[PDB]
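Asks: Structure incoming, see below.
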Amino acid sequence: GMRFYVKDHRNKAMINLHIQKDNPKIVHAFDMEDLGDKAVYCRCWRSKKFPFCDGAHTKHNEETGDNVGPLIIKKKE
Amino acid sequence: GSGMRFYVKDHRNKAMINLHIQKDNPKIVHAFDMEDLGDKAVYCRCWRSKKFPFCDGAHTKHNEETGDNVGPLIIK
Ligand code: FES
Ligand code: FES
């Protein structure tokens with residue numbers, strides 16, 4: 001009665017296709033004390049305002065069926 | 001007769017960035033209050049960390065295997 005199957009989503013594609021490829025490892029570092037009310041940081045490597053999110057993730061998610069979204073650092077209520 | 005080999009391919013974009021994390025969530029967003037961070041936090045931007053949303057160094061393997069150049073976000 002039991003039936004088994006699997007969907008394989010593994011790939012070896014680069015995550016970052018185009019951003020600052022002359023940098024061998026892209027790291028950003030910010031001080032909390034110099035942030036505004038909210039900073040929305042990109043985790044999809046498609047934003048035209050990288051390291052900030054510009055909503056590019058939605059196009060990627062729609063295309064590939066992915067579910068990636070940004071990291072938000074904000075001021076508490 | 002050029003010495004070049006040309007490859008012309010044609011297919012839809014199927015490569016997900018996130019392979020395994022919280023797949024029942026249609027869009028993964030994390031939001032933290034800056035006041036409640038410690039002295040430092042390091043956030044994964046490669047979706048490979050075993051401690052996502054935190055960077056555990058998994059990006060090194062990804063970059064070596066794929067030729068990529070991704071790394072984390074540090075808030076301090
Ligand atoms: S544009 Fe990349 S996470 Fe929004
Ligand atoms: S483990 Fe993903 S950016 Fe470090």
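Residue positions begin at 1 at the first shown residue.
Structure method, as recorded: X-ray crystallography, 1.4 Å.
A Cβ is built for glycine as well, from the same backbone N, Cα and C atoms used for every other residue.
Sharing the record's features from Swiss-Prot:
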- A:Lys25 to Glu (Swiss-Prot position 55): Slighly reduces the transfer rate of the [2Fe-2S] cluster (MUTAGEN)
- A:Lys25: active site, schiff-base intermediate with pyridoxal 5'-phosphate (ACT_SITE)
- A:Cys42 to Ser (Swiss-Prot position 72): Abolishes absorption in the 300-500 nm range (MUTAGEN)
- A:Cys42, A:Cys44, A:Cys53, A:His57: [2Fe-2S] cluster binding site (BINDING)
- A:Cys44 to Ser (Swiss-Prot position 74): Abolishes absorption in the 300-500 nm range (MUTAGEN)
- A:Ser47 to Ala (Swiss-Prot position 77): Fully incorporates the [2Fe-2S] cluster upon in vitro reconstitution. Slightly affects neutral pH dependence of the midpoint redox potential of the [2Fe-2S] cluster (MUTAGEN)
Asks: Between A:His57 ([2Fe-2S] cluster binding site) and A:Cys44 (mutagenesis position), find the distance joining the two CA atoms and give it rounded to the nearest Å.
Replies: 6
Asks: For the recorded [2Fe-2S] cluster site, enumerate neighbouring residues of the same chain (Cβ within 8 Å of the Cβ centroid of A:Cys42, A:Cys44, A:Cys53, A:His57, site residues themselves excluded), in sequence order.
Replies: A:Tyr41, A:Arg43, A:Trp45, A:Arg46, A:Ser47, A:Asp54, A:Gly55, A:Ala56, A:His60, A:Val68, A:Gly69, A:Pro70
Asks: Short of 8 angstroms on C-beta distance to chain B, which of the listed recorded positions (A:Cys44, A:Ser47, A:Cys53) are there?
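Replies: Near chain B: A:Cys44.
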Asks: Rank the recorded positions A:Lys25, A:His57 by the number of other Cβ atoms within 10 Å of each Cβ, and give the residue at the low end.
Replies: A:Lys25
Asks: Quick check on the recorded positions A:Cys42, A:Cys53: which one has the highest count of other Cβ atoms within 10 Å of its Cβ?
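Replies: Sorting the candidates by Cβ neighbours within 10 Å, the top entry is A:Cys42.
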Asks: Which of the recorded positions A:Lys25, A:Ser47, A:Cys53 have a Cβ less than 6 Å from any atom of ligand 1?
Replies: A:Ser47, A:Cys53
Asks: Helix, strand or coil: which one is A:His57 ([2Fe-2S] cluster binding site) in, per DSSP?
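Replies: It is helical.
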Asks: Of the mutagenesis positions A:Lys25, A:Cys42, A:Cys44, which one sits closest to A:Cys53 ([2Fe-2S] cluster binding site) when you measure Cα to Cα?
Replies: A:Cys42
Asks: Does A:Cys44 (mutagenesis position) have same-chain partners at least 6 apart in sequence with Cβ under 8 Å from its own Cβ, and which are they?
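Replies: Sequence-distant Cβ neighbours: A:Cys53, A:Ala56, A:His57, A:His60, A:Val68, A:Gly69, A:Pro70.
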Asks: Measuring CB to CB from A:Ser47 (mutagenesis position), give everything in the same chain under 8 Å that is also at least six residues away in sequence.
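Replies: Listed in sequence order: A:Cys53, A:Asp54, A:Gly55, A:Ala56, A:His57.
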Asks: Distance between A:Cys42 (mutagenesis position) and A:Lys25 (mutagenesis position) at the Cα atoms, whole Å?
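Replies: It is 16 Å, counting Cα to Cα.
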